Amino acid sequence: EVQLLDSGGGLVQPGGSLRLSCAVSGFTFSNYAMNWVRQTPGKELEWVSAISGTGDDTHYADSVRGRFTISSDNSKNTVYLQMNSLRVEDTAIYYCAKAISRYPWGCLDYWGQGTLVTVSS
Amino acid sequence: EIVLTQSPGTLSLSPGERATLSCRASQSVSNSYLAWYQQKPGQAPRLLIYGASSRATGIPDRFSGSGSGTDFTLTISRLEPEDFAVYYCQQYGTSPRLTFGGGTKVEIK
Amino acid sequence: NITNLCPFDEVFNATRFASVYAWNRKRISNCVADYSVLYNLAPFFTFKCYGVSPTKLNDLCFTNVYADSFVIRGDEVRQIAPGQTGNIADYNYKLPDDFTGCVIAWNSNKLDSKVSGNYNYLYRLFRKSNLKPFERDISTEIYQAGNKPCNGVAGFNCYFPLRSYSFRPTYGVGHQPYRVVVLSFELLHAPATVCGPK
Amino acid sequence: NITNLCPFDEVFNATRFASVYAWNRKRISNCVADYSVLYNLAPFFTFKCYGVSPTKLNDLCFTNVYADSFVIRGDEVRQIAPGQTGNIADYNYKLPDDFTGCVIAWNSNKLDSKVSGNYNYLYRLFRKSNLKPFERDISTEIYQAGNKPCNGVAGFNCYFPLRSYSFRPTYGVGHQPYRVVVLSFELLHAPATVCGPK
């Protein structure tokens, strides 16, 4: 099983920015897509962003389009979730997870432990 | 887009019996691109079934499912205690966005 | 001559049928099987052959035939096939997914039904895992549903693996008793003795 | 006498295959030709050899193994063969009539499929005449199908000769993207540079 290290959760004021990372090891990174999914505490999971296995093709959910910016690197073997101007509805646990496909579609097999991300004033 | 759920079966069952899970599609999803997770209350979801007819790694044979066109069924043969969790619908393979339905809580009584 | 007619009678006309958890296995060898008497009959209601025709069934020689005799209810006769699921399938009998042979059944509401309940018959309700194909499990180990060991004692999360069958002549057909006698065919290096009538 | 594995796995685990109008060609040399890796790996379907058997790939010494890697539609996988003629084999990858080699293909729907539409795995639609065996046609030159001269401008009857199939995951199992590799080799005529493990 490939392990996933979700890291970079914290407390950030509304209108701030935060930098999540998900370190991954146990498969060929350039071959399978990375997905980014929220769950706000005690309510349903919602997908937020995804990135192709190569590193170029990306998508984002309509509530975070133009605020969230995904990126990756085949050198450090990790995916970044850079986000700006967070709102109160952006509080969640984030989970990084690998999809079965090289470009973002398909289902998610292995999932990180997840990280708390809190927005408050 | 593609809608789903139709989740009765949340009725609190007891350990060690057969439970069947309904999943109704509205457009007859193609290539049987359906999948099921389990999540226990405070841990990451884990995939159980994909291809709507293919078990993933690290999944006991206790889980099984089948379906085609508008109608899919996850059929768990019996119920060990760790199976008291939430199960999800997850249509995938179109404008990805990913998809998470309401769920199904099976509890103890 | 044609002699040593296979003893299909003793198994189809048996006065008592094994329970679905304790299912008999008769082994046929050194006899001519006159399947024509079986497949040209009338009472039988279900005869489903997988990979074999009942007309071709007259012209074969095989090493042995098994006769897996048991009693089930009407809703459970559909579970006696390759690739089936259900309580009876998952806790009493698997047909192999590549099964070759035939499944035969008939209603028994004249013999195996009683006015005050005939429960001599009994199915396996609880178990840890599913059977292997053609496995038989007659154990009376108390199922441990919880983590607390039962030590063969019944109680909370400690239930008998066997639930009794409710059988009355006035019961709906999906619950009335049925006799099933699964027939399988096997080929080994040993002499092929189960010939058809020719 | 040589003991150094060659990049077969690479040719197979290559991140990105090229389009079938511009199929790659690797010179395999100084190899121990461990073909166990190919039919030991999980999916690796349709292991079809011609003039050779898949199990007899370890008691041979080939002169010059050529690995040709590309991606095609699922329906065309059968046209990557000797004596075939249709759309794929006529103008993008002709096998010779006397091919000694192994064509290997596996479904790459999980890998070469865009749900927003895939427009990078081009194939050639129009060409005046068939390709001779092992010809690479990277020509981007426009093709005249009408009476109007194309004059370096694309338009009505002035097609770009190259276009992508488009690969959505929801496309029929018939036409999902299939990764293909073709192992050409010559038998005994020269000092062999690749030999099986012996």
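Chain D uses Swiss-Prot numbers throughout; the residues present, in order, are 331-528.
Cβ atoms here come from the backbone N, Cα and C positions, even for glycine.
As a published mutagenesis entry, D:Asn343 to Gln appears in Swiss-Prot alongside the note: Reduced viral infectivity. Annotation of the natural variant D:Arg346 to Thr in Swiss-Prot: In strain: Omicron/BQ.1.1, Omicron/XBB.1.5, Omicron/EG.5.1. For the naturally occurring variant D:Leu368 to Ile, Swiss-Prot gives the following note: In strain: Omicron/XBB.1.5, Omicron/EG.5.1. Here Swiss-Prot notes a natural variant, D:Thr376 to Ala, with the remark: In strain: Omicron/BA.2, Omicron/BA.2.12.1, Omicron/BA.4, Omicron/BA.5, Omicron/BQ.1.1, Omicron/XBB.1.5, Omicron/EG.5.1. Record note (Swiss-Prot) on the natural variant D:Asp405 to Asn: In strain: Omicron/BA.2, Omicron/BA.2.12.1, Omicron/BA.2.75, Omicron/BA.4, Omicron/BA.5, Omicron/BQ.1.1, Omicron/XBB.1.5, Omicron/EG.5.1; complete loss of interaction with host integrins. Quoted from Swiss-Prot, the note on natural variant D:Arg408 to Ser is: In strain: Omicron/BA.2, Omicron/BA.2.12.1, Omicron/BA.2.75, Omicron/BA.4, Omicron/BA.5, Omicron/BQ.1.1, Omicron/XBB.1.5, Omicron/EG.5.1. One natural variant catalogued in Swiss-Prot, D:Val445 to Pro, is accompanied by this note: In strain: Omicron/XBB.1.5, Omicron/EG.5.1. For D:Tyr453 to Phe, Swiss-Prot lists a natural variant annotated as follows: In strain: B.1.1.298. The note that Swiss-Prot attaches to the published mutagenesis D:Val483 to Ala is: Increased resistance to neutralizing antibodies. Where Swiss-Prot documents D:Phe490 to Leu as a mutagenesis experiment, the accompanying text is: Increased resistance to neutralizing antibodies and human covalescent sera neutralization. According to Swiss-Prot, the experimentally introduced change D:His519 to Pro is described as follows: Increased resistance to human covalescent sera neutralization.
Sequence-distant neighbours of D:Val445 (variant position) (same chain, 6+ residues apart, CB-CB distance under 8 A): D:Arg498, D:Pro499, D:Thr500.
Nearest in space to D:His519 (mutagenesis position), taking C-alpha to C-alpha distance over the recorded positions D:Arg408, D:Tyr453, D:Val483, D:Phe490, is D:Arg408. Chain A has a C-beta under 8 angstroms from the C-beta of D:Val445, taken from the recorded positions D:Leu368, D:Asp405, D:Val445, D:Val483. Within the same chain, residues at least 6 positions away in sequence whose Cβ sits under 8 Å from that of D:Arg408 (variant position) are D:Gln414.
Proximity to chain B, defined as a CB-CB distance below 8 A, holds for none of the recorded positions D:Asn343, D:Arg346, D:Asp405, D:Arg408, D:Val483, D:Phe490.
Of the recorded residues, D:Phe490 (mutagenesis position) and D:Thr376 (variant position) place their C-alpha atoms 33 Å from one another.
The separation of D:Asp405 (variant position) from D:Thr376 (variant position), Cα to Cα, is 13 Å. Distances between the Cα of D:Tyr453 (variant position) and those of the recorded positions D:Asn343, D:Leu368, D:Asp405, D:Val483 are shortest for D:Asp405.
Per Cα geometry, D:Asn343 is the residue among the recorded positions D:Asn343, D:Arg346, D:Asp405, D:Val483 nearest to D:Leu368 (variant position).
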